[PDB]
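Single-structure report; data block below.
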Amino acid sequence: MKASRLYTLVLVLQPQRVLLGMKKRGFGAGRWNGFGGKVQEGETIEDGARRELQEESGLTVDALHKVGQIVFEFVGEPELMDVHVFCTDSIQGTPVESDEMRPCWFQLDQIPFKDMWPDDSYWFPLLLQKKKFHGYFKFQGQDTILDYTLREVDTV
Ligand SMILES: Nc1nc2c([nH]c(=O)n2[C@H]2C[C@H](O)[C@@H](COP(=O)(O)OP(=O)(O)OP(=O)(O)O)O2)c(=O)[nH]1
Ligand code: NA
Ligand code: NA
């Protein structure tokens, strides 16, 4: 059995558009994604998600709703990444580029899947349907999935 490290991921999903950020450096650089990062000691997972959203996108939200959890495993890495996925539809400021991320809105018929992590093609459609999910993906490097599981759930 492996140890896991906690991460968050936040999608601002509105009726006709979703906010993504182009990751400018670090893990997943070059891919559009939601905002997020490592959970810190002492904070709830939701509050860590709110913190990362503010730090990486400039947006400050009162609350986030948990929609999924995805575990990532990489060949050659002993530690799993346990990613807790949150949404909101409700914002009240403008996104601001950070060192981590350049925010950009996408219409919901223009989700840039080819420039997102490959696994997002599987779970993002459930997020768009307002379904809840648990997933697991094993990667060789950045591009190749060797094994995965995905399930819709009623409670995350
Ligand atoms: N959409 C998507 N997001 C992923 C996948 N794998 C993965 O870790 N993530 C998310 C979780 C986090 O939001 C982010 C990874 O955290 P990070 O490296 O940006 O963490 P951080 O901000 O604390 O890092 P840093 O500034 O210290 O370098 O990417 C994936 O396959 N798909
Ligand atoms: Na971060
Ligand atoms: Na990050």
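Per the header: X-ray crystallography, 1.1 Å.
Just so you know, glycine gets a Cβ as well, placed from its N, Cα and C.
The O(6)-methyl-dGMP binding site feature in Swiss-Prot is assigned to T8, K23, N33, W117, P118, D119, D120; the stated evidence is experimental evidence. Annotated 8-oxo-dGMP binding site per Swiss-Prot: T8, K23, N33, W117, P118, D119, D120, in sequence order, evidence recorded as experimental evidence. For the mutagenesis result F27 to A, the note given in Swiss-Prot is Reduces 2-oxo-dATPase and 8-oxo-dGTPase activities. What Swiss-Prot lists as Mg(2+) 1 binding site is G36, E56, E100. For the mutagenesis result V39 to E, the note given in Swiss-Prot is Loss of activity. What Swiss-Prot says about the mutagenesis result for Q40 to P is this: Reduces activity by 97%. Here Swiss-Prot describes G42 to I as a published mutagenesis experiment; the accompanying note says: Reduces activity by 60%. According to Swiss-Prot, the mutagenesis experiment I45 to K carries the annotation: Loss of activity. The Mg(2+) 2 binding site annotation in Swiss-Prot covers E52, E55 and is backed by similarity to another entry. Record note (Swiss-Prot) on the mutagenesis of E56 to A: Loss of ability to prevent DNA damage. Expected to cause loss of enzyme activity. According to Swiss-Prot, the mutagenesis experiment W117 to A carries this note: Greatly reduces or abolishes 2-oxo-dATPase and 8-oxo-dGTPase activities. Quoted from Swiss-Prot, the note attached to the mutagenesis of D119 to A or N states: Loss of 2-oxo-dATPase activity, reduces 8-oxo-dGTPase activity. Looking at Swiss-Prot, the entry for mutagenesis of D120 to A or N says: Mildly decreased 2-oxo-dATPase activity, nearly abolishes 8-oxo-dGTPase activity. Quoted from Swiss-Prot, the note attached to the mutagenesis of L150 to A states: Reduces 2-oxo-dATPase and 8-oxo-dGTPase activities and increases thermolability. Quoted from Swiss-Prot for the published mutagenesis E152 to A: Reduces 2-oxo-dATPase and 8-oxo-dGTPase activities and increases thermolability. Among the mutagenesis entries in Swiss-Prot is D154 to A, noted as: Enhances 2-oxo-dATPase and 8-oxo-dGTPase activities and increases thermolability. Annotation of the mutagenesis experiment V156 to A in Swiss-Prot: Slightly reduces 2-oxo-dATPase and 8-oxo-dGTPase activities and increases thermolability.
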> What recorded positions among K23, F27, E55, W117, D119, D120 have a C-beta sitting less than 6 Å from any atom of ligand 1?
Replying inline: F27, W117, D119, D120
> Do you know offhand how many angstrom separate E55 (Mg(2+) 2 binding site) and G36 (Mg(2+) 1 binding site) by C-alpha?
Replying inline: 9
> Out of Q40, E52, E56, which recorded positions lie by ligand 2, with a C-beta less than 6 Å from some atom of it?
Replying inline: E52, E56
> Of the mutagenesis positions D119, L150, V156, which sits closest to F27 (mutagenesis position) by Cα distance?
Replying inline: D119
> Minimum Cβ neighbour count within 10 Å among the mutagenesis positions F27, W117: which residue?
Replying inline: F27
>> Taking 8 Å from the centroid of the Cβ atoms of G36, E56, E100 as the cut-off, which other residues in that chain fall inside it around the Mg(2+) 1 site?
In response: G21, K23, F35, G37, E52, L53, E55, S57, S98, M101
>> As a check: which entries in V39, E100, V156, the recorded positions, place their Cβ less than 6 Å from an atom of ligand 3?
In response: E100
